[PDB]
Structure formats: structure tokens, C-alpha cells
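One structure, as C-alpha cells, below. Some questions next.
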Amino acid sequence: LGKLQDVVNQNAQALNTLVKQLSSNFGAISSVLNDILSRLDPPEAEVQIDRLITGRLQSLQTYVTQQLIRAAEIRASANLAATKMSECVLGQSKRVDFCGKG
Amino acid sequence: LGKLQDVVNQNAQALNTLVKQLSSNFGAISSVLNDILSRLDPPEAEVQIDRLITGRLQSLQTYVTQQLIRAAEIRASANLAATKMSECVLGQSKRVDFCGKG
Amino acid sequence: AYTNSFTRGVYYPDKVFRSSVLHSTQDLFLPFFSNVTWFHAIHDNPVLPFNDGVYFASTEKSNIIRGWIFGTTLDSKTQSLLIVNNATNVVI
Amino acid sequence: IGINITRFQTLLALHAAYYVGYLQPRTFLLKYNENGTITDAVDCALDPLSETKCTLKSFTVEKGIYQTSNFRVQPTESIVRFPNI
Amino acid sequence: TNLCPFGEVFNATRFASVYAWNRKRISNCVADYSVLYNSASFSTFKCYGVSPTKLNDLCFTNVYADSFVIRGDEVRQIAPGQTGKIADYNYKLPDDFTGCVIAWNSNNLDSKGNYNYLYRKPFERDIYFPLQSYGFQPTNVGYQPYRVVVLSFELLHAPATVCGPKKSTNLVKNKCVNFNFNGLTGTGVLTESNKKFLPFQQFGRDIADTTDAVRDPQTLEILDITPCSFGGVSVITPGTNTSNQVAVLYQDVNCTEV
Amino acid sequence: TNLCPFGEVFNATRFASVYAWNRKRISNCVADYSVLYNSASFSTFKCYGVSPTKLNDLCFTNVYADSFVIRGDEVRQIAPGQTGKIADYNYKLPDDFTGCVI
Ligand SMILES: *[C@@H]1O[C@H](CO)[C@@H](O[C@@H]2O[C@H](CO)[C@@H](O)[C@H](O)[C@H]2NC(C)=O)[C@H](O)[C@H]1NC(C)=O
Ligand SMILES: *[C@@H]1O[C@H](CO)[C@@H](O)[C@H](O)[C@H]1NC(C)=O
Ligand SMILES: *[C@@H]1O[C@H](CO)[C@@H](O)[C@H](O)[C@H]1NC(C)=O
Ligand SMILES: *[C@@H]1O[C@H](CO)[C@@H](O)[C@H](O)[C@H]1NC(C)=O
Ligand SMILES: *[C@@H]1O[C@H](CO)[C@@H](O)[C@H](O)[C@H]1NC(C)=O
Ligand SMILES: *[C@@H]1O[C@H](CO)[C@@H](O)[C@H](O)[C@H]1NC(C)=O
Ligand SMILES: *[C@@H]1O[C@H](CO)[C@@H](O)[C@H](O)[C@H]1NC(C)=O
Ligand SMILES: *[C@@H]1O[C@H](CO)[C@@H](O)[C@H](O)[C@H]1NC(C)=O
Ligand SMILES: *[C@@H]1O[C@H](CO)[C@@H](O)[C@H](O)[C@H]1NC(C)=O
């Protein structure tokens, strides 16, 4: 099941990465947002929070972009599965080595 | 026409979002670039303009990335279409549920 | 007494022309289908609260509704807005 | 004119009805026509359909399912816990 | 063509005690910000939303002159992101203030002592007691009295009423031109138009938040602002390993511009 | 092995009128900037693209010493990005100026 387990592992790894990026300063004095807001008034805190926004947002764009490209790969796999479903479940396929060796 | 009309809608929505993003101030004092330039001398203006550049460029990179992933979808659909042209127009498709049910 | 406002009290939020467009804004608006405190002049006109500001529909055939007063305490220990609309003019 | 307002009162001549309502901070969608005139509006907070109209920036909403918001259970009260030295 | 009252504001007999600072609205006039900025009088002329140099090119719906005396050590407080009890109870510039702060020594004017100089959210005023005063004497250097004016500038969509000494040209139409309307700087093809502004409206806009139309501030006709003619330049070439001759496609523009 | 002519700069008998400030080129010599930086003679030593510590490790195709007198209130003006009548008419620094003000 290495294929499916890798799709699951990739999604879980990407989510664990996305979550772990909340531990990252990106140059702000903490990565836990309530630290900045409990320590700092808005004129200062806007500077620090812009870095957390920027870093978290850049991480989120990164995650979503990996997911869009992965979604295209899954969609190609879905279209391939749909085609084996059509040609080989709902049919028999003459395409050599399309529906298993033989 | 939901497929083609949604492709038109998607592209127009991507453009309209990219266009709206010109009005988003990205933490600069204003989003009208000529207003910044007619308010401020370069020692000040360059920070404000650089925030707008960083925002607009990031928005543009976003739009182009969305368009590259969408162009890959459209190209996969174009290769699919070209194959239905080659197999079903110029030929007959033996491949179950490739060119219509039945 | 009471009635329903329906879709009323909408105004131009800014002095910018826009056309054939579904623009969106946030402002102090009379909420849609909110409750309307329909006063009468029968045989009185109390001081109201202003809250976040007011809407004031006032159907007429007499032209006797001719002014408004606004402010904090309306009692000379404050400056207080007065409006009059006497025959032709608006006077403030 | 800068003045602070908490109260108001109409003037009538001693010789009628007036239909006071109250404003609120509300998000809205506005239909400007071809003559740059507002012909229609949506109060976004009114109901889940009106939140949908604002989420799509559209006066028609089509047959479907639209995430208008994230619901969050609100903090009931504030709790303070310091060492009792 | 009216001159603005800055000659009053910067010379007014008593600047107020900072607990209850003066505010003069300025409107319906022309302002020489250059003469103010070039004036030998001012110990500081710090500006925030605009450079004091740029001011004459740009104009405003209104300007508010907040006038008061401070101890000369206090000048720190009269900025976005600055703090103190005076700058809490009885003063505050917002942390995104659009304007200028102009201040100078007034020991020659406001010292006597002068115990009238009582001190205590953005532009808030307030009237146990949180109250204090100075007592300014001619013997007081940052412990002396200083006058300050804050000019806070208004950029609403209404027609401008306070402007720099900029001089209007005639209008030009159907031609790609640089323009400035009341401080709206840009470039485009000004043309008179059928977009019917309602009588209160002063700009017109489209999706981008671009000024797609204006109403001229002297003759109240409505102008479209269509873009100056633009498009990619593409060079059609055979191989250099065949010829050095080329042809140029100017994308979408009309040969009439080229 | 020539020691640089900083005595002819910092110990010049008179410095120039700032409308017409003097410029001295320095070339072909050994410069211990620590002899300057460790001198208590200087009320400020601020640097704008280099740290006065680092100077001994780094070296230059030329150095220009610009030398003049000012009123003590003016010292603010003599930096990149500044404003004031001298900074307008007769001592504008580059807004990316690499060097030190003493
Ligand atoms: C307008 O002026 C009134 C006073 O006439 C202010 O009323 C006070 O409001 C605070 C809360 O904001 C209360 O704690 C006080 O008890 C009120 N005092 C009185 C005498 O009513 C009011 O704050 C002002 N409003 C604004 C927006 O400035
Ligand atoms: C709201 O107004 C309606 C009539 O428009 C009335 O029946 C209802 O009791 C009112 N409720 C409140 C809370 O004012
Ligand atoms: C209205 O009232 C003002 C004074 O409040 C007065 O000058 C004016 O003549 C009055 N009449 C009309 C018709 O405006
Ligand atoms: C626009 O306004 C004109 C009068 O200015 C009117 O005749 C026309 O019917 C209006 N059109 C729309 C769509 O409101
Ligand atoms: C103050 O008044 C004098 C004349 O008494 C005038 O020359 C000066 O220009 C005024 N100040 C300003 C800033 O205009
Ligand atoms: C401006 O002046 C011209 C004459 O020079 C006049 O025709 C026009 O009505 C004036 N416009 C305004 C807005 O006062
Ligand atoms: C390029 O030019 C050389 C001579 O300059 C010629 O021999 C060759 O065939 C040419 N090749 C192509 C691809 O045009
Ligand atoms: C080019 O400009 C002329 C007017 O100068 C116009 O008649 C013609 O229709 C234009 N052509 C295009 C392709 O826009
Ligand atoms: C300047 O002269 C003094 C003694 O007059 C000396 O201490 C100092 O080192 C000299 N500086 C330079 C750069 O030669």
C-alpha cells in the first residue's frame, strides 16, 4: 500500500509542517501571537505581527501551492483510475500493459 | 456550458482579484502609487513603495502560479480533447466511456 | 407604538461615482427589517437617545415638522445642534 | 461641527407622526445602476442568505452550499491565576 | 484665491494650555507651505504622511491646526507611537497621523510665573484629580515653554478647499497628457463624457480603485480618463543566420499613435 | 607603508565654510581607523554602510574626506535621507551613502 500510505504520509507531513511553522519566529520576538499582544502595545506590536503574518502567510501559500500541485497529481491519478474503471471494470482494455502485465 | 463558462469565470475572477489587489495597501500609507510619489520624497517613499512592490509582486507571483497550475489543467484538458479529436472524430474509440456513454 | 423599517435608510457612503457595479462597504446603517419607533403628535415629541445615529422618516401633509435638536444634554451647559427648515431654507 | 451627540428631539409648530429608527455598524453590498444610483442593497448580518450575498458579492445566490463564516464559541468570562505571594 | 490664516495661527496671542489645546479649522483658501517650511521661526517641522517639500503639489478638503504650549522637553510626545500622561489624558496623535508638527521656543512670549499652563485616545479632550501645571518664568533650556502647531490634513472625496499656490492651466482633451486635479496626480487621455455624476460626487472609479472619471474643479463637466495608448513591442525576425532585416508588431495600438 | 594624512584632516588649523566644504582625497596609505575611533575627541562617529570596528579588515579604492564647520544644532542633517536648508542647497548625501560621519 506504499502509494496510498505515501499520499496519506505526504498530507500528514505537510500539515505537521504547516503546524510546525507556527513555532517559527520569522524574526518576531515570539512565534506565539498572544506573547506579542501581552508584551506589546499596538505601535510596536504591528511591526512584530507583520512578520508573523508574512511568515505564516508565506507558509500558507507554500502549503496551498504544494496542495494545488499535489491535487493536480491526485486528479491525474483519479482520471487514470476513472479510465481503468471505465476501460477495465466497465470494459476490457486492448491497451497493452494498461490493466496489469499480461 | 458549465465547464467552459467556469473556465471563463475562473480566469476573469483571477484577473479581477489581481486587479483588486492593486487597491490593497499591503501596510503602505496608501495604495495609489502616484499619491505616495506626490506625498513623499524618496528617503520615505522608497519604504512605502517597497511594501507595495513586495505585496504586488507577491500577488503577481500568486496569480502567475495559479495560472501555471490552471494552464496545466487546461493543457491536460487540451491533450484530452486532442485525443478525442484523434480517436473519435478522425477515428472511432474502442475505449469504453471515453467518447460518451454507450 | 412600533412598525417594521423594511429596506430603508440606505445612503451614498462616499462622494465617489460608481456604476453597473455591486460594491461593498461597512458603515453605520439602519439594519434591514429593524424595529421603528413610530411616534405621534396626539392631543407628544419626547427627547430620544441618538445611539449610533438615527433614521427619521416623517410622512407629512401639514409641513409642521420643521426642525431638530441634537447633542449630549441639550441644556446650555453644552453647545447643542439646532436645525430649522423654515418655508424654503435649511438653517443650522 | 465636532459636537458630541447622545440625545435628540424634533421641533414641530404648535398647530403628525415620525418614525425614528437606529443605525448600527453593518457590512453591506450595494447595487449601483448605470446612472451611478443605488437601486438595491444587502445588510450582510441580517440572515445566512444575506451573509451569502455578501460572501459572493452578488444579489442573486445560486442553488448551493457556501461557507459564509467560521462559528466560534465565545469566552464566557476572564480568569486570572497568579502565585498568591 | 483667498490666502489662508496661517499668519493668525502662528502669531495668535495665547496658544492654549495643553490640557485644552486650541483647534482652528482652515478651509476655502490658498496655503504657502513653502513659506512656512522656509521660515526661520521653527525649531522643528517634522512631517509624517507627506514631505514638507511635496505639499504645494497636493490639496485637501480641510486642514486642522491644533495649537498649544508645551514644556520644550515634551516635543517627543507629539508623534505617532509616543507616550506620556499628557499624551494619554489630554493629547494623542493617532499612530497613523497624516500631517506635520511645527514647534519653537516661546519663553519670550509665554513665560511671566505663568501658572495657566495646566496639563493632565486620538484628538481626545478632557475637562482624586489627574491634573498638573507648569509655571513658566523667563528664567526657565528644555524646561522653557514652547509653542506647537500640529497641521492635520484631510483627504476625503469632497472637492478640496485648502490648496498650495499651484497655478491652473487650460484643460486639454482627446490627447495623452499628464494631469493633476486638486492633488489627484496621473496621466491619461482626458475626454468629456456621458457618465452622469450625481451633483455631490467628485470622482468616478472602477474595479482597480483607479480614477476612471473626474469632474473638473472650475467648470463642472465630467471627464473620462482613458489610458494613454500602450502595448508590447515584438520584433519579427528571420534567423540572423539568414538576414539582419526585421519587422515590428506594436501590439493592439493604432498606427496613428506610432 | 605610508601612514595616512588624518592629521591634515582632523587637526587642520581651519575647516571649510559649509557652503563651500573642502574635499581631500586620501590614497596609497595605511589607515588605522581605531586611532580615530578610540579617540575621545569625537562626540559622534556614526557610520551608514560599515561598522567602525570592521574598517581595519576591509579596504578601499579611494577615500574622500569632506571637512567643514557647522552650528552644533545641525549635526542631524549630515546623514543619508535627511532634510534641512544645508541638506537642500549644499550638503545632500547620497541616500545610499557608504561611510562614516565624525
Ligand atoms: C459625550 O458626552 C457625555 C457626557 O455628556 C459622555 O458621557 C459619559 O460616558 C462614559 C462612557 O463613555 C460614562 O462612564 C459616563 O458616566 C458618562 N457621563 C455622563 C455624565 O453621562 C460621553 O462619553 C461622550 N461620548 C463620546 C462618544 O464622546
Ligand atoms: C418589534 O416591532 C414589532 C412590530 O413592527 C412588534 O410586534 C415587536 O413587539 C417589536 N419588538 C421589539 C423587541 O421591539
Ligand atoms: C428663516 O429663518 C432665518 C433666521 O433663522 C431668516 O433669516 C429667514 O429670513 C427665514 N425665512 C426663510 C423663508 O428662510
Ligand atoms: C438614467 O437617467 C436618465 C435621465 O438622466 C433616465 O431617462 C434613464 O431612464 C435612466 N436609466 C436608468 C437605467 O436608470
Ligand atoms: C506673523 O505675523 C507677521 C507680521 O506681524 C508676518 O510677517 C508673518 O508672516 C506671520 N507668520 C506667519 C507664519 O505667516
Ligand atoms: C470659476 O471661474 C470661471 C470664470 O473664470 C467661472 O465661469 C466658473 O463658474 C467658476 N467656477 C467655480 C467652481 O466657481
Ligand atoms: C547558417 O549560415 C552558414 C554560413 O554562414 C550556413 O553554412 C548554414 O547552412 C546556415 N545554417 C542555418 C541553420 O541557417
Ligand atoms: C485608428 O484610428 C482612426 C482615427 O484616427 C480610426 O478611424 C480607426 O478606426 C482606428 N483603428 C483601430 C483598429 O482602432
Ligand atoms: C590631533 O592632535 C592631538 C594633539 O594635539 C592628538 O592627540 C591626536 O592624536 C591628533 N589626531 C590625529 C588624527 O592625528
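All residue numbers given for chain A refer to Swiss-Prot; the residues shown span 945-1046 in order.
Placement of Cβ uses the backbone N, Cα and C atoms for every residue, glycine included.
A natural variant is reported in Swiss-Prot for this position, A:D950 to N, and the note states: In strain: Delta/B.1.617.2, Mu/B.1.621. What Swiss-Prot notes for the natural variant A:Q954 to H is this: In strain: Omicron/BA.1, Omicron/BA.2, Omicron/BA.2.12.1, Omicron/BA.2.75, Omicron/BA.4, Omicron/BA.5, Omicron/BQ.1.1, Omicron/XBB.1.5, Omicron/EG.5.1. One entry in Swiss-Prot concerns the natural variant A:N969 to K. Its note says: In strain: Omicron/BA.1, Omicron/BA.2, Omicron/BA.2.12.1, Omicron/BA.2.75, Omicron/BA.4, Omicron/BA.5, Omicron/BQ.1.1, Omicron/XBB.1.5, Omicron/EG.5.1. Here Swiss-Prot describes A:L981 to F as a natural variant; the accompanying note says: In strain: Omicron/BA.1. Among the natural variants in Swiss-Prot, A:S982 to A has the note: In strain: Alpha/B.1.1.7. The residue drawn here is the original one. According to Swiss-Prot, the natural variant A:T1027 to I carries the annotation: In strain: Gamma/P.1.
Set these features in their place in the structure for me.
All protein chains shown were included, and the count of other CB atoms within 10 Å of the CB of A:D950 (variant position) stands at 11.
Proximity of A:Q954 (variant position) to non-local residues of its own chain (separation of 6 or more, Cβ distance below 8 Å) is seen for A:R1014, given in sequence order.
Spatially close to A:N969 (variant position) yet at least six residues away along the chain are A:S975, A:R995, A:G999, judged by Cβ distances under 8 angstroms.
A:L981 (variant position) falls within a helix when secondary structure is assigned with DSSP. A 10 Å cutoff on Cβ-Cβ distances gives A:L981 (variant position) a total of 13 other Cβ atoms nearby, all chains included.
A simple way to gauge crowding: the CB of A:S982 (variant position) has 10 other CB atoms within 10 angstroms, across all the protein chains here.
There are 18 other CB atoms within 10 A of the CB of A:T1027 (variant position), with all protein chains counted.
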I want to verify one value. Collapsing DSSP to three states, which class is A:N969 (variant position)?
coil
Can you tell me the CA-to-CA distance separating A:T1027 (variant position) and A:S982 (variant position), as a whole number of Å?
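A:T1027 (variant position) and A:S982 (variant position) have their Cα atoms 57 Å apart.
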